[PDB]
Amino acid sequence: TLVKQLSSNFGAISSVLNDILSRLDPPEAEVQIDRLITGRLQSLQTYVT
Amino acid sequence: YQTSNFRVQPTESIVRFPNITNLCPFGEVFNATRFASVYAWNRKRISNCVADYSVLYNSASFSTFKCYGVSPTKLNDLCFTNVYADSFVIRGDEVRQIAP
Amino acid sequence: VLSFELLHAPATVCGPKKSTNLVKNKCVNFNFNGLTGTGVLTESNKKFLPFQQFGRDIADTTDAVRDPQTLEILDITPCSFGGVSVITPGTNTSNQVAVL
Amino acid sequence: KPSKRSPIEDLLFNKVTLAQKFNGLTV
Amino acid sequence: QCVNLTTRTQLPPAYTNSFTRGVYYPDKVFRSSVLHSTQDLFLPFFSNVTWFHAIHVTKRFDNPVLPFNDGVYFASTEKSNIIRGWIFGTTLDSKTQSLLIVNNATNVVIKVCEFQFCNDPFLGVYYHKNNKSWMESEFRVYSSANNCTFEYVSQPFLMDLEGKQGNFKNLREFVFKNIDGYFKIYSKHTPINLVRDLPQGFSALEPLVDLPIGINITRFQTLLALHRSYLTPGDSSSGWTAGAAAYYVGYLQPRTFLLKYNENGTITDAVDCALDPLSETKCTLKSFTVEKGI
Ligand SMILES: *[C@@H]1O[C@H](CO)[C@@H](O)[C@H](O)[C@H]1NC(C)=O
Ligand SMILES: *[C@@H]1O[C@H](CO)[C@@H](O)[C@H](O)[C@H]1NC(C)=O
Ligand SMILES: *[C@@H]1O[C@H](CO)[C@@H](O)[C@H](O)[C@H]1NC(C)=O
Ligand SMILES: *[C@@H]1O[C@H](CO)[C@@H](O)[C@H](O)[C@H]1NC(C)=O
Ligand SMILES: *[C@@H]1O[C@H](CO)[C@@H](O)[C@H](O)[C@H]1NC(C)=O
Ligand SMILES: *[C@@H]1O[C@H](CO)[C@@H](O)[C@H](O)[C@H]1NC(C)=O
Ligand SMILES: *[C@@H]1O[C@H](CO)[C@@H](O)[C@H](O)[C@H]1NC(C)=O
């Protein structure tokens, strides 16, 4: 479940960091990166608990 | 005790693409002597050719040039499927409304 | 307006791109026309089907790829990440260490 | 046979049956 | 434009139950020894599909104009290669484009542009019994094409390439799915060893080609190849024999499926997820062979 949780949009343009970084400029890709960060951090926290 | 992590950095930057020498016909899209009406907007599919991207940006001047969803400077290395071309003539005041 | 979309139709030629050499058995950086990743591209042993390009596994991650030009199958493998640990008898007797 | 495993231990080990490496995971 | 063959007598349609047929590879991705669940248009398991057939014993000139809602699973079995290419459209009056396909020996010609049809579309070839050779004689299915936009020609299609009467050994399966202005066609050409109806077996359908047009297709019909001989004298419009022809027609609905892959990367088993409580349990468990328990 933890591994499969990686491929999720989490309300962003894409679920792959490389696509967001290559297709978008930093100033407005920062929000997508932050959303992915929050989602993956929450999933890892639940797994650890 | 554990201090840090060990990773192996990449060495080369190889890249591959099937060799197609066809040049995509931008002449009838961006330099057509005749243009169609807005209601009968043109749509031509582009494929099986290498798009000469660089010349269209470094040798032509556009009054309005904006990109949504893709960085214009990163368009050099990003390729797409079934590239479409639309040719039409509209009033300059209504150009801004052509956007998502 | 140049109209294009991604992840709407399977592609093998896509848009513009250039071709370089191919290397194996080294942790290198590759871009197989929209498929971007880093790893060791050893020659594959799996048997594919003529229409069947990519390859995956249980966790739905890339595990093989087909050459766009020579049409042969070769694997993908991450290049040996890991962690380190420092073994010390203490500062108090000596100062030697052994890194694992 | 394997020196210290008795027949019952061997039966228990064979009866219990269960892992490719991924990004960040280690055992 | 074209002649109007007589004997337009009505007849109630037949029905037969589809036994685990109509499964195709959803994408060009290799998977081995995994169970994958897909959410795509599919032919539901255990439905009754129509059984249009053409037989001289009336003459059963059975090729009515049939709807195309989301997709059509076409399965025609024969041995004399009586069937021919399909045909599509929305209005079939040259006002809007209409897709055409012909699968003759020469090439798989694909016509997409506008051309007016006749009220009773039909394809016929007048075979010459004086000469010991077979050749195409008549080509009358449309009036003309005033303007055209797209065309496509591919490699000649794979047929039995043999004209004889014998045991039913040929089965043709085709899936006609169009979405987002993208026309796709799948196929398989598995043999059969039983006389009638769908065999109780499972086989997947591999992709064939993608046709990007952007046209809206709502209307569907099938072309039939008919040979005229001297065994039936009289008017040329009725002096013909059609042998034995049969084809089945299904429909596609949005359903969730579970697919089982072998180690050749080929789909060998599939499980519907909205048919039976046991099937739904299998789909939820993401496996087969559920043991006891609630
Ligand atoms: C590359 O060029 C060769 C010329 O010999 C020709 O087969 C074709 O244009 C290209 N081949 C492939 C496999 O892309
Ligand atoms: C080891 O180091 C501590 C200080 O951290 C010191 O107090 C102690 O005396 C040292 N060991 C011995 C055996 O003296
Ligand atoms: C019968 O078909 C002919 C040619 O196929 C056509 O000219 C005629 O109008 C049709 N009769 C009808 C539709 O009543
Ligand atoms: C069989 O077909 C007919 C008409 O469609 C009808 O009895 C029924 O809908 C079908 N039976 C099943 C089990 O689908
Ligand atoms: C046929 O198509 C062309 C291409 O757009 C168009 O200019 C012409 O008006 C069309 N003819 C008719 C009768 O619609
Ligand atoms: C296709 O769908 C559109 C939108 O529903 C409709 O307006 C049109 O009449 C349909 N048929 C054709 C041939 O475009
Ligand atoms: C998979 O393909 C290989 C290659 O021919 C074949 O030997 C093997 O039998 C296939 N697997 C199965 C289960 O048949």
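In order, the residues displayed for chain C correspond to 512-611 in Swiss-Prot numbering, which applies throughout.
Going by what the header records, the deposited coordinates were determined by electron microscopy, 3.2 Å.
Cβ from N, Cα, C; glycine included.
According to Swiss-Prot, the mutagenesis experiment C:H519 to P carries the annotation: Increased resistance to human covalescent sera neutralization. Cβ-based neighbour count (10 Å, all protein chains) for C:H519 (mutagenesis position) stands at 13. Reduced to three states, the DSSP call for C:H519 (mutagenesis position) is coil.
Taking Cβ-Cβ distances under 8 Å and a sequence separation of 6 or more, the neighbours of C:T547 (variant position) in its chain are C:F541. In the three-state DSSP scheme, C:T547 (variant position) is classed as strand. What Swiss-Prot says about the natural variant C:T547 to K is this: In strain: Omicron/BA.1.
While the structure shown retains the original residue, Swiss-Prot records the natural variant C:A570 to D with this note: In strain: Alpha/B.1.1.7. Cβ contacts within 10 Å of C:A570 (variant position), excluding its own Cβ and spanning all protein chains shown: 14.
In this entry, C:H519 stand out among the recorded positions C:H519, C:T547, C:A570 as having a C-beta under 8 A from a C-beta of chain B. Geometry remark: C:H519 (mutagenesis position) versus C:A570 (variant position), CA distance 23 Å. In sequence order, the recorded positions near chain A (CB to CB under 8 A) are C:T547, C:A570, out of C:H519, C:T547, C:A570. Taking 8 Å as the upper bound (exclusive) on CB-CB distance to chain D, the recorded positions C:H519, C:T547, C:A570 give C:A570 in sequence order.
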